Amino acid sequence: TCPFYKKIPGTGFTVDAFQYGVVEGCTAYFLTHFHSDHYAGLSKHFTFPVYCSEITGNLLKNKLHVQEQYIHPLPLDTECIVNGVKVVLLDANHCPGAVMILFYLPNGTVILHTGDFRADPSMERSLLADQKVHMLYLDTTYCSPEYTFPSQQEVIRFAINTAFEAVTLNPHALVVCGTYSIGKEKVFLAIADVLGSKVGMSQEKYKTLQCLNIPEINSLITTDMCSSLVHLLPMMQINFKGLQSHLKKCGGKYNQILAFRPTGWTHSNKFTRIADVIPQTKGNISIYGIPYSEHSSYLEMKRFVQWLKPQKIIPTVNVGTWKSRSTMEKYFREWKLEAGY
Ligand code: NI
């Protein structure tokens, strides 16, 4: 049965709420982005209206085989009406096609649902600036002060310099990037760009990238592994076994692998600057752990919330346990007392 935090009060609307069968009273199902925990339950068998970004709709059509009649894509940054309610979709700075949703309720209440997001200062000069927001449905993935991480740009610069040096040193080395969902594409696109290469990958992965409205994408990606010095593999294969095995498959065309594993936070973020990072190595294979986050750090989340000054916060992540809920309520209370709302 559908939880309160996926319901929008005073509408027939739900968010990211497809795994409970038919939700009684729901007249429109929003989907914030194409990640499986959020789309869970959607299939070609779904026959109610789904509202989402154009990218998310392309994915729904092509990967999930949801029928076109049920897919209602909306442009971003544009005031639209849905079932007689005014709504706006905003860029979430998460994965391709991910959005936050602004609901302007008939009674005059304004609600922001962040979906999944990485808070940024640019969000402070959006349509959010134009009026008070009363309720915030918040991505609390890293809502604890230990969660720090570098900027996406620091990480990319690091990846670029590292790959360029290794391949200029050994022109027969192969660059491999690990992947499991959409998101974090800039890792492999920036590396490929500095090496003058396309990125090679499986047919299933190519098909996914072809739905994302990336400019000039046909000149950036290919299913011909032979013709490419940056390859994508499933994240599960980024280990010394998987990478040796892959190296055998390429027909001796390369004699070395340099691999990247973009992770979230893991415990060593507590000490190490990006400049100090060093790989695990076994022989002619070297693996780098890089902390590329598409969720807010604790400090990013705190700044956004203290700017927005909402009357109520409703978490959407880590809600299944009392300890978690209680911990998060303590931070929200500190933030409020500090900022004076
Ligand atoms: Ni997500």
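We number chain A the same way Swiss-Prot does; the residues here are 700-1040, in that order.
Backbone N, Cα and C atoms are what each Cβ position is placed from, and that goes for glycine too.
Annotation of the mutagenesis experiment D838 to N in Swiss-Prot: Impaired nuclear focus formation, reduced interaction with PIAS and increased sensitivity to cisplatin. Following the DSSP three-state reduction, the secondary structure of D838 (mutagenesis position) is coil.
All protein chains shown were included, and the count of other CB atoms within 10 Å of the CB of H994 (mutagenesis position) stands at 22. In the three-state DSSP classification, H994 (mutagenesis position) falls within coil. Listed in Swiss-Prot as a mutagenesis experiment, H994 to A is described as follows: Impaired nuclear focus formation, reduced interaction with PIAS and increased sensitivity to cisplatin.
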In whole Å, note down how far the CA of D838 (mutagenesis position) lies from the CA of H994 (mutagenesis position).
8
Does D838 (mutagenesis position) have same-chain partners at least 6 apart in sequence with Cβ under 8 Å from its own Cβ, and which are they?
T813, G814, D815, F816, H994, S995, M1000, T1015, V1016
